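For reference, the structure discussed in these notes is given below.
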Amino acid sequence: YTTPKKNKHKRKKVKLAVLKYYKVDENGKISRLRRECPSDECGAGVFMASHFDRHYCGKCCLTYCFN
Amino acid sequence: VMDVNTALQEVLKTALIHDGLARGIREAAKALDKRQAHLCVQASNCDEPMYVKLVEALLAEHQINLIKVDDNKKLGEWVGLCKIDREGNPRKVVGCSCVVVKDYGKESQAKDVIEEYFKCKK
Ligand SMILES: [Zn+2]
C-alpha cells in the first residue's frame, strides 16, 4: 500500500512486421548483412545483431566488439 | 492435375505427421539455407514483389524444386496450420505463404515429386 512508484511497467515487444535481412541486386543474389555467427550449432545459420558498436547472437549468446 | 496436387497433399501430410516441416518465412529461410531441404511450396497471391523475388531468387540459387499454389489461405488450411474442427472453421488463420519440406518421413509417394523433377528438367 506504500506505492512509491505507482506501478512497474512490464516490457511490451517491439512488434515489427518484417524481417529485412536480405537484399537482392541486378535481378538478385543472396546478400547477407551481418557477420555470420561462427558458433557450431548455428554456423551459416541464424544471423547476429548489428548494434552501434558490436555484433550479438540471439541463440549462442556471444558477442564480438570492435574497439 | 489431381495426381500431382493431391500427391503433394499426401506428401506434406505425412511429412507433418511424421516430423516438423517449416511453416512461415523465417523457418523457411533457416530450413532451406541448410543443405538438406526438399522442395518448397509458396503462394501466388502475394501482394508485394520483394517477398516473391526474395523467395524464388533464393531458392533458384539452391538446387531445390519449387511448386507454386494460387492462394495462401487455402494452402494454410492444407498445411495443417489451423484448429480445424469438423463442423467449424476450415482456416481461422491467415494461411501460410511459404513452406519447405525438411523430410518426407518415408518413401511411399516420392514418385510424384520424382516425375515433378523430371518435368522440371524437361
Ligand atoms: Zn548462435
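Following Swiss-Prot, chain A residues are numbered 85-151, in order.
Placement of Cβ uses the backbone N, Cα and C atoms for every residue, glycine included.
Residues near A:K107 (mutagenesis position) in space but far in sequence (CB under 8 A, at least 6 apart, same chain), listed by position: A:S115, A:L117. When secondary structure is read from DSSP and collapsed to three states, A:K107 (mutagenesis position) falls in the coil class. In Swiss-Prot, the entry for mutagenesis A:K107 to R states: Abolished monoubiquitination by RNF25, leading to impaired ability to rescue stalled ribosomes; when associated with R-113. The structure shown retains the original residue.
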